[PDB]
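*Asks:* This is the structure I want to talk about, given as structure tokens.
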Amino acid sequence: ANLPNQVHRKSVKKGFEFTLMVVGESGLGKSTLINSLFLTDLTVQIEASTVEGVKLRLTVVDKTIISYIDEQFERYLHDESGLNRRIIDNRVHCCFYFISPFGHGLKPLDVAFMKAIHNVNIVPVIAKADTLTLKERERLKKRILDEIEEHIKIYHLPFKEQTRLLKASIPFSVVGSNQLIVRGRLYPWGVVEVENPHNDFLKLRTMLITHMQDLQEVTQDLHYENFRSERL
Amino acid sequence: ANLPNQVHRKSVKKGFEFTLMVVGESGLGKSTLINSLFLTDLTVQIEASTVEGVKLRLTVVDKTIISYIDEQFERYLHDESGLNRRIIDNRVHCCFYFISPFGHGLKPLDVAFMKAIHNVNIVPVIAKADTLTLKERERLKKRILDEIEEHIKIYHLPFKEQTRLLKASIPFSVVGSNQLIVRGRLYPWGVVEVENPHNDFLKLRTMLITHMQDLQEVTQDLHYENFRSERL
Amino acid sequence: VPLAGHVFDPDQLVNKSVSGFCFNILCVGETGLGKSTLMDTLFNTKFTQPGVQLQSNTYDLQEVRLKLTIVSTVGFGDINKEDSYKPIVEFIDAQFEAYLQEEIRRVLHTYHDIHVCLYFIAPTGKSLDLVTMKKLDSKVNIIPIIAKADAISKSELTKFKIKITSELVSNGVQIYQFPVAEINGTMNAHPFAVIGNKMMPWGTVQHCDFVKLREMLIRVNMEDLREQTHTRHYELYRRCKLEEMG
Amino acid sequence: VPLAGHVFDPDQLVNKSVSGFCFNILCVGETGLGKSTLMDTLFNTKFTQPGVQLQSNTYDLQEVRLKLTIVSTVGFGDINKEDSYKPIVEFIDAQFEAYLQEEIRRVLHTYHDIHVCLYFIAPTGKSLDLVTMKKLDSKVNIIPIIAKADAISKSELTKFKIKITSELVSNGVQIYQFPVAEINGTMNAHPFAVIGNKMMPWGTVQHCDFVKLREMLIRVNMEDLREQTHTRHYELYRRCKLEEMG
Amino acid sequence: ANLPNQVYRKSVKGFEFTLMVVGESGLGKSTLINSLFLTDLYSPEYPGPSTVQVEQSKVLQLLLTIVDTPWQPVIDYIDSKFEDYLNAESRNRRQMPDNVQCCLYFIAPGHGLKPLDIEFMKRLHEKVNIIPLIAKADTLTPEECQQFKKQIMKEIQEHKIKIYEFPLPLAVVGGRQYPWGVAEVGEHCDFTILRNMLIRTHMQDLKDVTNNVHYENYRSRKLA
Amino acid sequence: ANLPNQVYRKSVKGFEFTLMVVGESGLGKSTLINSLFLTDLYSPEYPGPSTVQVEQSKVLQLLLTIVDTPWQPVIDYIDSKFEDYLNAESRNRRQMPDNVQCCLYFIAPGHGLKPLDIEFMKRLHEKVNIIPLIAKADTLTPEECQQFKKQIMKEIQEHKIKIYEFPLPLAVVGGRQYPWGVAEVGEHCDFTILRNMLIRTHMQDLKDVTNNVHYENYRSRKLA
Ligand SMILES: Nc1nc2c(ncn2[C@@H]2O[C@H](COP(=O)(O)OP(=O)(O)OP(=O)(O)O)[C@@H](O)[C@H]2O)c(=O)[nH]1
Ligand SMILES: Nc1nc2c(ncn2[C@@H]2O[C@H](COP(=O)(O)OP(=O)(O)OP(=O)(O)O)[C@@H](O)[C@H]2O)c(=O)[nH]1
Ligand SMILES: Nc1nc2c(ncn2[C@@H]2O[C@H](COP(=O)(O)OP(=O)(O)O)[C@@H](O)[C@H]2O)c(=O)[nH]1
Ligand SMILES: Nc1nc2c(ncn2[C@@H]2O[C@H](COP(=O)(O)OP(=O)(O)O)[C@@H](O)[C@H]2O)c(=O)[nH]1
Ligand SMILES: Nc1nc2c(ncn2[C@@H]2O[C@H](COP(=O)(O)OP(=O)(O)O)[C@@H](O)[C@H]2O)c(=O)[nH]1
Ligand SMILES: Nc1nc2c(ncn2[C@@H]2O[C@H](COP(=O)(O)OP(=O)(O)O)[C@@H](O)[C@H]2O)c(=O)[nH]1
């Protein structure tokens, strides 16, 4: 009958929580982009903050790091056995990872980050391609893609075309302003807009809201088997 | 942002499962009422069947029975430790319990059913009050209620008035037709309708759809502590 | 023989004006199908816890007059109330007026001498009653009645009357009915069932199988069961019991 | 003294027509900020895996003509490429023409005799370069350049040029500039930075700090760094090294 | 409220009754049998030494028993009536008749009370209800009829015998007519009185007390 | 494409040059010093037994060195010029001058080649570039001037001395005028030739080869 209605309002009390964990070569506006993905603002550091509404626990890189996720897939699974329950996880609801704008192939550093990180949850991405042409842009799309290929595991994105469109331009290249004139980056040669294509900024803004159900994989996939490796 | 939208459709794939377990003095159209609560049809027996959509695992009485719930709160909690997961519960998503239409107070039998059953999930109810006047009807409402009172635990019902209305006429008195003329019960003295008040039939039809989140208590409350009694 | 000779001057009318005049009815039934609500409604005037309890009244009525005991009596639930309680009244009512009547005589002074029970059953679709009615097959005068009549449709009163009859004879029991008797004899077979103020769901309340039990039970065949009762239960009551002393 | 006597008949013009005429440029930089894309764009014509690799070309140009070696060279990543590679060319380029010139003479036959490096840094907001440029503080002739110039706003080229300068001197390094020299001398200070086809986001590509590095680097102060280079790195190259034999 | 006990009369469907005569049999007991009853049976009153008793039930039906036999024997007939059936009472016993014992007795002259008239009544007193009458009572001038009425009733008040009553005595004209004049039934005869109060209108009491008095005479006696 | 090397001329900013005379000093070397140079210094050519060498740089600025001294000594002056500075070469050494050594030598009669003219040149051949001229050359009728030209050049082709060239010889009119007529510079004198090719237009080669030949004469020699 109806329950999708009464399901719907039900996050109304409760909804919702995202943690994601940023890596990338600083550089390139991880923290400037995120805020305008977020319309707000700021060897690792931590981000928990909230908006009209939802809770954010969100970790930046500034491989020590693979402790801290499985520190978190520890603490999930400590309490799950199970005595007592209010309670929390800081699970890695996704990660991002950021190649360059410039100079070509994909970096050995990115590779062996991107190999051994991968159980949690990447969106790889490109910052600052108002460097990059569409003739450049497409050039890195695929030779990234193939680079994935000699290999790989970031997260394959489980309205007909709204999906099937976003996915085929993965990965997508993105500039955050939080300045403007209409956001928002300033050239005397010419002017550069957010949220167009133009910018694959919104593919991610609108994708990553859309699903938030690495909720769901990170919970099924990556910690289930971190039980199933780690218990067993 | 949006996720209540994308939350909403999300039972679209998945939704949903109810088990409830009927007790009551046969008698009084447990199985005739249920079908028309259900628009479908049929020392214990079992009901699993599905409709435009949702899954039903739904057990009738025809106190052996308190094994079978905690048999089910066993099997929940067997798998939860935890190795492996597709998988299922037959949890008691609620129970119903049925006093008479006639003759007055509430039965010692109902009491000590209704005491020791209570961790799972009752809606008590009255069948066949086109026996009963509103001057009778109210009479049993409260002296039931007080009878609850010298005591008790059935489930307190966690759109402002749509709630606060249904709840203050608990409990509600109900006739299923599945015959009709407009459902549907036949008197040459006079004629008797479903779904009016008239009939508190729809308070339950519309209540019990509304919430189905004994889903949620039975899962929080009754099996959490069946861990917490039973583990500990 | 041939007393058959031929001829002017009631004797039956004489024993009419044997005007003082007495009766007992008991109903038995669960707490509470309106046995009391039956009784005042029948004579149009007003009269859950553990173990088998029987409740005692008697009252008096007119038009030329009569002295009438009503008991009803009550029962519930966790299930051998029913062997015990009615042997309480009924045997022991019943040996009693034997027991005057062994001894001095004749004072024209009894009720529960037991006369009728209504067993009232309830209505829908049972086992406590079956043994109750077969154990109370004994008898007293058991008339067989179905309570809160406004719980059924007529398509089911078709259905549940005439099923519940098979039941009477399934383990077959003793009963009442009467033998004249087209209308005595229609009405026995016509398992009967029974329903307030005036005048003349949403429920407006009386046609209904109320009268049929009114007019035979209370009008018509009226002391037959009085004398059945003194014939029957005095009679298995002494003859068993004199079986037992003598 | 007083050679100061008083008087008709260029000698400077004579050594103009010392027409044959030679130069080396090396860029060093990560794979791939367009060092090659720099070079053809500068002279308007066409020319990720492990360890420090340097790549070798030389070519020739006109209008009255000149023979010019370009190398560029490449580097990446897991981080002491940078001590090793350029000592590869540069010392050992550089002791070499010492080493002709110890011995027979004078054949007017070299490049990498090293002449300029561009180190190209990249652009945004670094440490490998700092040691790279301070280790390559040595020198060869290091001009200090900033790649894919269409990655920054002008409000940031305000910001990152003039921050990254503090960096040059923070651990302070050796550099180039020139000493005449208003316009030589404006343009040294004016950290410079650098951007295709015609004619005349959505990106249309040239005003831009391309020329400034064009016209001083390539036009103007032009052999100063040739002779700085033979003055400097021949000079610490032998004097250290003759420190070391003798 | 509908309370009839017009059931009670649909009921009998019988009613039945035993009804005793002593007399000097010249004179009109066997008339009062067949005439009280408006009916004809022959051959009821002739005996050997020493008793004659017919039941009939005819209908309109009673078992009307008359006994009439020509002290001890009608005593020891009637207890042995009486001990018979409340001997049936003590038995498993199925519903057996018959029980009325009262007297219709004549003694009929007239001037005084008849010595065996005296004795017959006195002892018999208990053991039915005794109704006495005076027979052939065209015998008497009634200015003379004044005398038998007074002197016997004085008679029995003195010698102290019980009778019936129902709440005189009763002088029994065997209608029938003479050479000079005819004598009627009455009034005339006070023999209607013994039709009215005998026949329908107090008949029940005399059996019920017959059953009640001397049933409980005969066993409350012999229970001792 | 902008490729100028008009840098290369902004460059000197100096240029500098050493320029040797032997002669019989009666006659117009010290004229050709001050006159070749269009300029006046006094007191350059008088000696004791046995040498006189002025640098000037004036400007328009060269260090123009002339040496002029009145075999072995100008040999052993000029190696000890020459070994001095490429002794500077081997040193940490800071950029020291000065290097041109070529001859302007006179010998000037005329009919034949002058015996110490012969010897002076022959040995000296290597150690600068030798330019020879013929002086006071209003001395000669040039129909006679035909003879000194031919006979010396034959002379040196035979006795086999090297000179300069740049790709005659050069007869040097000390303008100046007489009782009868005045004699000009020329043409007249072929002394413009020694202005044109000496002065600006091949000046570079004679230093560069001066530096190059007999620098690498003097050390490729003494490296052995
Ligand atoms: N709708 C409906 N209500 C009835 C009917 N019969 C009885 N009732 C109601 O049920 C109640 C019966 O109560 P009682 O009259 O005390 O019945 P009871 O036999 O005395 O019950 P106990 O005293 O416990 O033995 C009455 O108040 C009526 O209002 C019926 O036929 N239809
Ligand atoms: N948008 C933009 N793209 C640039 C810019 N400079 C270079 N590129 C692009 O980046 C690429 C640079 O590649 P190369 O010219 O081979 O650079 P490289 O120095 O030779 O790199 P390596 O060979 O690995 O050392 C070119 O294909 C250009 O399209 C720039 O300033 N802006
Ligand atoms: N033109 C342009 N500039 C960018 C873009 N993204 C980032 N920037 C510039 O790079 C800087 C980002 O620095 P920051 O966010 O602190 O780097 P982070 O710590 O790695 O996130 C900003 O000052 C921007 O001016 C882009 O897409 N286009
Ligand atoms: N009038 C009336 N009859 C009812 C009502 N509920 C049930 N009935 C009758 O009672 C019967 C119910 O029997 P059933 O469903 O098999 O009893 P159960 O096994 O206890 O559920 C039906 O035949 C109906 O006719 C009601 O609300 N009103
Ligand atoms: N004159 C007259 N004669 C009577 C009267 N009553 C009876 N009789 C006659 O007298 C006789 C009396 O004898 P009966 O009645 O047979 O008595 P029983 O001797 O016991 O049989 C009868 O035959 C009658 O004919 C009466 O009132 N008047
Ligand atoms: N007639 C004539 N006299 C000359 C000519 N050249 C120089 N003289 C003179 O002859 C002298 C030559 O001596 P000088 O030039 O001083 O050579 P020095 O002996 O080395 O100093 C000078 O004093 C001149 O006056 C010339 O061409 N013709």
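The chain as shown is numbered from 1 upward.
The backbone N, Cα and C atoms fix where each Cβ goes, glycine too.
Swiss-Prot feature annotations, pasted as is:
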{"type": "MUTAGEN", "residues": "B:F102 to D (Swiss-Prot position 156)", "note": "Loss of dimerization"}
{"type": "MUTAGEN", "residues": "B:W189 to A (Swiss-Prot position 260)", "note": "Loss of dimerization"}
{"type": "MUTAGEN", "residues": "B:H198 to D (Swiss-Prot position 270)", "note": "Loss of dimerization"}
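Map these features onto the structure and tell me what's around them.
*Replies:* According to DSSP, B:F102 (mutagenesis position) is assigned to coil rather than to any helix or strand.
Around B:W189 (mutagenesis position), no same-chain residue at least 6 positions away in sequence has a Cβ under 8 Å from its Cβ. Under the DSSP three-state reduction, B:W189 (mutagenesis position) is assigned to coil, being neither helix nor strand.
Neighbours of B:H198 (mutagenesis position), defined as other CB atoms within 10 A of its CB across all chains, total 14.
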*Asks:* At the unmodelled stretch of 6 residues, I want the CA-CA distance from B:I181 to B:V182, to the nearest Å.
*Replies:* 5
*Asks:* C-alpha of B:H198 (mutagenesis position) to C-alpha of B:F102 (mutagenesis position): distance in Å?
*Replies:* 18
*Asks:* Determine the Cβ neighbour count for B:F102 (mutagenesis position): the number of other Cβ atoms within 10 Å of its Cβ.
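*Replies:* Taking every protein chain into account, the count is 22.
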*Asks:* With 15 residues not built between them, what is the whole-number Cα-Cα distance in Å for B:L42 and B:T43?
*Replies:* 17
*Asks:* Secondary structure at B:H198 (mutagenesis position) (DSSP, helix/strand/coil)?
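*Replies:* The three-state answer is coil.
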*Asks:* The deposited coordinates stop at B:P158 and pick up again at B:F159, leaving 9 residues out. What Cα-Cα distance does that leave, in Å?
*Replies:* 13
*Asks:* Rounded to a whole angstrom, give the Cα distance between B:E52 and B:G53, which sit at either end of 4 unmodelled residues.
*Replies:* 4
*Asks:* B:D62 and B:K63 flank 14 unmodelled residues; Cα separation in Å?
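*Replies:* Cα to Cα across the gap: 12 Å.
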